[PDB]
Amino acid sequence: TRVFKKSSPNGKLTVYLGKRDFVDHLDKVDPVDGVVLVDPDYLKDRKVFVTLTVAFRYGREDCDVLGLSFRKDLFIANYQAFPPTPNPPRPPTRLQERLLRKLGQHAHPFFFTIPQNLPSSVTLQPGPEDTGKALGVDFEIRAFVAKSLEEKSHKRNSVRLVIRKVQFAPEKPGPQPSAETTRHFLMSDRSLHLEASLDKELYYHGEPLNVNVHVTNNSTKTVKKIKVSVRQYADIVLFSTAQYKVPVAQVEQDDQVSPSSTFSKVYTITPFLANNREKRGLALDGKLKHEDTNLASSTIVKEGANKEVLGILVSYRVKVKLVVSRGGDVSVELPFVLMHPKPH
Amino acid sequence: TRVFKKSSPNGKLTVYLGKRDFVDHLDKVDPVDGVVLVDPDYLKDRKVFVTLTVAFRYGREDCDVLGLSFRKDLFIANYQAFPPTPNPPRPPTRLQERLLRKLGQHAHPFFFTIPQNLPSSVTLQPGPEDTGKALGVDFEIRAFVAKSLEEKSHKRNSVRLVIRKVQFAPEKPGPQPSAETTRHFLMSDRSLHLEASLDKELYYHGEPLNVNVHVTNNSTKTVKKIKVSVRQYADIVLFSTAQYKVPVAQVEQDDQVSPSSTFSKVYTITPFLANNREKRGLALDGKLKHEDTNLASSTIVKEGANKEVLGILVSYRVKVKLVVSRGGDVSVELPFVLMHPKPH
Amino acid sequence: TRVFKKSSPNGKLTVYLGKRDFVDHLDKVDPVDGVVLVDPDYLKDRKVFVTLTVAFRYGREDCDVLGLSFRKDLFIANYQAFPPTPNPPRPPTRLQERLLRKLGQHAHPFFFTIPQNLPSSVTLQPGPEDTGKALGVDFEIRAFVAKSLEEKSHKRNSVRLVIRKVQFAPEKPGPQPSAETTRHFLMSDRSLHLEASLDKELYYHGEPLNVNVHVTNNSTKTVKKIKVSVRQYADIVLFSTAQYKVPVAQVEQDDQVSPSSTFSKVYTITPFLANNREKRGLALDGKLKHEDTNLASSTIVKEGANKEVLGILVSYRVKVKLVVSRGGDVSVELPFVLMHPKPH
Amino acid sequence: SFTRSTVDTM
Amino acid sequence: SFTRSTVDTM
Amino acid sequence: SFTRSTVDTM
């Protein structure tokens, strides 16, 4: 029943939004619908428009003394709020009708559709060495009044508000993730067998990862140490292909694997943000203004492979490293997903 | 009067230019006209062409041991100097006719038109930490002789000269610039009224800015200090939107504004280059080779809003900051222009 | 002779290549031909494709913890290995027929053509301050099996191998390279004559450069010192024009040239990589994995001037500097080529 | 300033 | 792994 | 070298 609203600094132009967050069901997205409230006597000759834009923004917005974002406009949409447009698309919405009931004549609804080929709201962790905020893709709604679309923007006229787009976990479990690797010697037939498995393929933040690793060291070398870690992969694509990978959680056990022996164990690794408050380049979930959040939720690609290289893509993997004596170190990897469940 | 000229290092190819600077009247620009002087017996099989180009150049040209400019060619034009071309466009000019009288048969005139959607000649201030010159948009005329347009350039054949394009102040004054801002408390009805005004909207370099500020502090907090400054904004657009803003002049007064009191005063602020000889990122007017100049003149956009994002755009603003006790600091902003008047 | 081969990590998919290096004769290039060996029972529903790609790669590939290459795909080609394609282009090759004889039914040949407008395999020298490998253009052959071209790549399925493309010296000598420069005084008719010449225009690595320099100092100033050096020019063009020039060899002689005297001498300068193991930005010939090589061979452009700006272009020049007293220093430049001869 | 909720009525 | 040469036959 | 002015005549 409650309804958010934002107003112009002059107090004359006000916009109402019923929701702050939107979700996608891998086939459709919740439409962005709202109503702008304004008395036409203030303008009496201008026209009101509301614009949807998504940009690759860097830095902060509080008049920092530094070169600001490389403002790449990934996608921009415009709608004519005033003068009134025809009925589509397609009808007015229920909440817009209720708000028009609440206000009356000066209520003007608008409709928008979000294309399916858009990235998710993510924000990179700013570094203490740097200043202000950091780079990150964000959504933004902008409403303004002017006689022309190309008229100069005014602080008193234009109003800026920030919205978010997030995904939620599907209810269908996937195949069981497992991996194996057998490495022999240079000449002798003796080999080194290792197998890694996980309880599930989809987990939840704060839930420990019970990795099941089995080592069949039917060889002559002795494994000195064992290292288990999870790696975060962040694909950066604006006009070139890039990927910045940073370790997030590492666990080491002082276990010796004797030659011609089989050793299997289950280890616990937990990703958390407390220990990485200073690590630059970390990817985090989209924030409102500056509020803290958890780690960046693993966004899942749609069924269509297409391109979808229009922003930041994130994925997680787990690697286990065996410290074999006199070289011969062998490591195995396993991809997995980790992102929020569906609320009610 | 006098006529400038430049010659090839071999001394055989010489070009004559009647002007070194050109101006735009917001609707038309002075055409670039000149005559190339050369005896055809030297070439006897090649062809002579003269080219106009504008580039986003960085660094210096004296064989510095470093990666040179990111040579982006904003716009390039070519004309066939030899063999002779038809009469257009449209007739020969008066000065070209006089020079043809002076020289005779071996005088070949050329004509050029500068499109209206071009930036102004500006140059960023080089930093002492860096080496050589700095980035900056520049104009350049290039004349060379070759059998083909794509033939390899030769130092002896090609000749390079630098020209400048500058604007001048219109004689029509604009609206009076003024600003106001009223901020209340969180709960109490008491507010803070401040108003800023300037004598004019267009000034001249070296002329003091008599900012008129009035403060109506009918509140309970006490304003500790007052800060008045002018900010320089430089828009950098090559393929992404950027803006590097650096303060240029700051003045502070140790004045206390008592609660429930009205205080108005006029303060003097003067922008000058003497105190900022080391500040990197400062924008300066286009130089010939290395000569010093004043601050970058504020270039005014044409009546058409179009795009004009093909280089560097500069503007100036003034901000006054009030240091309010226990937070609640409020600052006011105001834009203004500052660039050279029209000579005779 | 022998035939190279590479196999998938699973050991089921194997590809055979008869050559590792290819050459261009300024009019045609040796076609890339090979045969893929695989039993269809392993896949039984998928399709096999082999792809040729050239990329501007930076850094290393051994899972380094840093942002990897700016993966710009200069040119990509794809061929349908399985299901079998028609006969072209145009017939099967001789070596492919021999390998099909050797293996039998499960041998599937493929054909490729390299366009003439491609750069040469070069690699920049990594810096000790940096980590891993450095930037460089490389060739790569990729074979994989999938139901669709856009299917997700698999480590077990896809196989990656590296090939090289190099040029060889033409047998036709060019014009004799020579240079001269005469500089007079500001007012007096006395001048300074200097002439530089080389034995040939094309040399071989490790062969000394016998530069012949003659100085006619019929002037009043005294030349303090003489400096002779060779400069390496590396053109970097991806979307902007760039050129990173670094000196490679320098020789200085403490010789004084008296006024009104003529002095001619021949000096020896030798470019070598031993003394520049730490100089960052040096260009080197394409390596296989990490093996050392000589300096970057000077690649010669084809007869057609076209554009060819799709990578790294390299050239060499020689400069001799005269240290003239009380200023007036004059230097001469001369271009030359230096790259490997044709083997047998 | 900031954002705020408000009444819906009916 | 690495590369390797092999037979040719005939 | 550098630039220079010259004669115009007539």
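Chain B is numbered as in Swiss-Prot, which gives 7-350 for the residues shown.
The way this entry was determined, per its header, is electron microscopy, 4.4 Å.
Cβ coordinates come from backbone N, Cα and C, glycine included.
Looking at Swiss-Prot, you'll find the mutagenesis B:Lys233 to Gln noted as follows: Abolishes phosphoinositide binding and ADRB2 internalization; when associated with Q-237 and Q-251. Per Swiss-Prot, mutagenesis B:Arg237 to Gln is noted as: Abolishes phosphoinositide binding and ADRB2 internalization; when associated with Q-233 and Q-251. Among the mutagenesis entries in Swiss-Prot is B:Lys251 to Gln, noted as: Abolishes phosphoinositide binding and ADRB2 internalization; when associated with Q-233 and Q-237. Quoting Swiss-Prot on the mutagenesis of B:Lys295 to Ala: Impairs interaction with ADRB2, MAPK1 AND MAPK3; no effect on interaction with MAPK10.
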Sparsest-packed of the listed mutagenesis positions (B:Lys233, B:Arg237, B:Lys251) - C-beta count within 10 angstroms: B:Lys233
Between B:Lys295 (mutagenesis position) and B:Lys233 (mutagenesis position), the C-alpha gap once rounded to whole angstrom: 38
Candidates from B:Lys233, B:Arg237, B:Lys251, B:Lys295 close to chain A, where mutagenesis positions are judged by Cβ under 8 Å: B:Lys251
Pairwise Cα distance for B:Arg237 (mutagenesis position)/B:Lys251 (mutagenesis position) [Å, integer]: 7
Around the Cβ of B:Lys295 (mutagenesis position), the count of other Cβ atoms that are within 10 Å: 9
DSSP three-state assignment for B:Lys233 (mutagenesis position): strand
